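Structure record follows, encoded as structure tokens.
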Amino acid sequence: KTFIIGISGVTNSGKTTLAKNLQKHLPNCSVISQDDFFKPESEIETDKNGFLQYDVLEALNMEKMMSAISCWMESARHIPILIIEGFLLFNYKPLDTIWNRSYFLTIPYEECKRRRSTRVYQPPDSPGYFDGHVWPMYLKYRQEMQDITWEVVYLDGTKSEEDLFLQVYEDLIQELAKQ
Ligand SMILES: Nc1ncnc2c1ncn2[C@@H]1O[C@H](COP(=O)(O)OP(=O)(O)O)[C@@H](O)[C@H]1O
Ligand SMILES: NC(=O)c1csc([C@@H]2O[C@H](CO)[C@@H](O)[C@H]2O)n1
């Protein structure tokens, strides 16, 4: 009765952008962004080397988010589409049995690091934060995904913004078609 779509991938791979596009052209379509569930700065930890721990599941209120998803799901039974976009989704076990479609955006190390630097975060990226925490954590996430039993459709984040949208858009109808 409801279609749940997952969109993950490394930071700045283009998740927000894909989510918004599908959102505009998809009927009865909602969006939940994993980033709205970050714990307050006062709750974040810094490792030995003085790096704030943001790229780990512990830096996000995931029980808050699952509750937000349950709300949507149950109020939906009253075809509803939910796009859940986030940089750390396919390694959070409670979601595995909820996905109807999973997409993973990939972007090279150089492009990613570049895009990242055009964005001022809060707290701002400390010196060598990207190499010292962001990249290492993504790689650690990519590895925690070697265990995935279901099917994740990999996307090329270097591709056109509309080419990615269209690739996903077609498929989503060739998936709703069997509905
Ligand atoms: N396909 C694309 N090609 C080039 N730049 C892109 C593309 N998609 C997004 N961007 C840019 O990359 C940066 C971050 O994109 P964003 O959608 O926020 O990705 P994410 O949600 O994974 O961090 C922004 O400058 C965005 O405009
Ligand atoms: N305040 C925040 O929410 C925050 C500070 S840095 C940050 C970044 O969010 C990215 C995932 O989208 C992750 O790489 C964090 O470094 N978030």
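Chain A uses Swiss-Prot numbers throughout; the residues present, in order, are 2-79, 92-192.
Determination method: X-ray crystallography, 2.7 Å.
Cβ atoms here come from the backbone N, Cα and C positions, even for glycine.
Residues annotated as ATP binding site in Swiss-Prot, with experimental evidence given as evidence: 10-18, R128, 132-134, 172-174. Listed in Swiss-Prot as a mutagenesis experiment, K16 to A is described as follows: Loss of activity. For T17, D36, the entry in Swiss-Prot reads Mg(2+) binding site, with the evidence type experimental evidence. Experimental mutagenesis is annotated in Swiss-Prot for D36 to A, with the remark: Loss of activity. Summarising the annotation, Swiss-Prot assigns active site, proton acceptor to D36. Residues or ranges marked as substrate binding site by Swiss-Prot on the basis of experimental evidence: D36, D37, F38, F39, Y55, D56, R129, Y134, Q135. Swiss-Prot lists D56 to A among its mutagenesis entries, and the accompanying note reads: Loss of activity. Swiss-Prot gives this note for the published mutagenesis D138 to A: Almost no effect.
Here the features listed in Swiss-Prot are painted onto the structure.
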residue : record                 : Cβ contacts under 8 Å, 6 or more apart
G10     : ATP binding site       : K16, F100, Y116, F117, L118, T119, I120, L168, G170
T12     : ATP binding site       : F100, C125, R129, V147, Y151
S14     : ATP binding site       : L118, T119, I120, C125, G170
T17     : Mg(2+) binding site    : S34, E98
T18     : ATP binding site       : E174
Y55     : substrate binding site : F39, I45, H146
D56     : mutagenesis position   : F100, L101, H146, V147, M150, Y151, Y154
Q135    : substrate binding site : none
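Among the recorded positions listed (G10, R132, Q135, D138), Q135 have a CB atom closer than 6 Å to some atom of ligand 2, in sequence order. For the recorded positions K16, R129, counting C-beta atoms within 10 A of each C-beta gives the highest total at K16. The chain break between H79 and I92 spans 12 missing residues, with the CA atoms of the two ends lying 10 Å apart. Closeness to ligand 1 is met by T12, these being the recorded positions among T12, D56, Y134, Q135, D138 whose Cβ falls under 6 Å from the molecule. When the record's substrate-binding residues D36, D37, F38, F39, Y55, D56, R129, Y134, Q135 are compared pairwise by CA position, the greatest distance found is 20 Å. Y134 (ATP binding site) and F38 (substrate binding site) have their C-alpha atoms 15 Å apart, to the nearest angstrom. On the backbone, the CA of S173 (ATP binding site) and the CA of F38 (substrate binding site) stand 29 Å apart.
Per-site Cβ counts within 10 Å over the binding-site residues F38, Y134 peak at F38. Between the CA atoms of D36 (mutagenesis position) and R132 (ATP binding site) there is a gap of 15 Å. Secondary structure from DSSP puts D138 (mutagenesis position) in coil. Remark: of the mutagenesis positions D36, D138, the most isolated position is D36 (fewest other Cβ atoms within 10 Å of its Cβ).
Cβ neighbour count for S173 (ATP binding site): 10 (other Cβ atoms within 10 Å of its Cβ, all protein chains included).
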